[PDB]
Amino acid sequence: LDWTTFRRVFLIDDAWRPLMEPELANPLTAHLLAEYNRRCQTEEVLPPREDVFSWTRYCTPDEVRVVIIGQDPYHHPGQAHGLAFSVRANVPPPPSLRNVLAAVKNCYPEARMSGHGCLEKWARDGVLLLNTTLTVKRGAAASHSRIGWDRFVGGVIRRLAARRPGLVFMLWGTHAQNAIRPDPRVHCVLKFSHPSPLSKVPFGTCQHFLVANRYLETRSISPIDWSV
């Protein structure tokens, strides 16, 4: 009833129903949804409605191997498409993303890199790219950061970790580290500074992609091909 409609509106893959449906019982979720609707009527909200929950379509909760946390979606038209860090195909990768891709290449000299910045391939292979804030007003960073998306996304991630022990989490920067705190005994929790070229430590030196694959391998899971 509430779910049937919710799914209708954002075109959510039913496989995610058990992790999300419980959020609909919280009166705060209705407040969040009404505020999002009001903002769509008065400002230019990004990404497009159909892309807000694109992350639910590429893999099921059971296929998730790695979780990478983002903060805010890109705020210029045509950049964001529902996944953290990723930009639409044919959009040159901005600075932070270039650093993430440089680190993949430093870890895997044999990886064939396309030069593009769309991470749909990773998503289909079980890499969940999730922002804590899912929408933004065009041209204004963090403009929708207080309407409650982080509360809803936090609930979904808690239920996932609870259901799936042995996940790899990649937490880059202070926000992601404060936002999510999975049990380090049950999951592989990896931390590093932010990919931004303004960080004191060069992100190109990050070895998370390599460490994650070694972890998966010690657990009989196939490694992720990080080329893109």
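Here chain A follows Swiss-Prot for its numbers: 107-334, in order, are the residues you see.
If you check the header, you will see the structure was determined by X-ray crystallography, 1.8 Å.
For all residues, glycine too, the Cβ spot is worked out from N, Cα and C.
According to Swiss-Prot, the protein has these features:
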- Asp178: active site, proton acceptor (ACT_SITE)
- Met126 to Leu: In strain: Nonneuroinvasive mutant HF10 (VARIANT)
- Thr280 to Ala: In strain: Nonneuroinvasive mutant HF10 (VARIANT)
Across every protein chain in view, the count of C-beta atoms other than its own within 10 A of the C-beta of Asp178 (active site, proton acceptor) is 21
Long-range same-chain neighbours of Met126 (variant position), Cβ under 8 Å, sequence gap at least 6? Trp109, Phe112, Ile118, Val262
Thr280 (variant position) to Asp178 (active site, proton acceptor): how many Å between their Cα atoms? 14
How many other Cβ atoms are found within 10 Å of the Cβ atom of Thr280 (variant position), counting all protein chains shown? 12
